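*Asks:* Mind having a look at this structure? Questions to follow.
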Amino acid sequence: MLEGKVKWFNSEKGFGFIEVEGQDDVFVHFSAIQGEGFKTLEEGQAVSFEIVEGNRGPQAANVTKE
Ligand SMILES: [Mg+2]
Ligand code: NA
């Protein structure tokens with residue numbers, strides 16, 4: 001599990017990017033967010049996550065707010 005922070009997140013549509021010091025930003029969709037409640041993220045929030053890649057390229061998976 002990787003660690004980073006939310007660079008920005010469009011809460012209306014439910015996507016944004018996670019920034020990771022010294023690595024490429026990682027796209028995050030709301031469907032990757034763990035936990036209860038409305039799935040959303042705020043700029044600057046600390047997260048743990050994994051990167052999942054298929055034919056569409058890499059995105060965040062298993063995103064937990066820390
Ligand atoms: Mg950067
Ligand atoms: Na939820």
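Determination method: X-ray crystallography, 1.4 Å.
Backbone N, Cα and C atoms are what each Cβ position is placed from, and that goes for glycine too.
In case it helps, Swiss-Prot gives these features for our protein:
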DOMAIN    4-63  domain 'CSD'
VARIANT   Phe17 to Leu  In strain: Globigii
VARIANT   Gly44 to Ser  In strain: Globigii
*Asks:* Could you tell me the C-alpha distance between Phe17 (variant position) and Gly44 (variant position) in angstrom, no decimals?
*Replies:* 11
*Asks:* Which residue counts does DSSP yield for the domain 'CSD' (4-63) in the helix, strand and coil classes, in that order?
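*Replies:* With helix first, then strand, then coil, the domain 'CSD' (4-63) has 3 helix, 37 strand, 20 coil.
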*Asks:* When you measure from the Cβ of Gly44 (variant position), which residues in the chain that are at least 6 apart have a Cβ under 8 Å away?
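*Replies:* Residues satisfying the criterion: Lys5, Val6.
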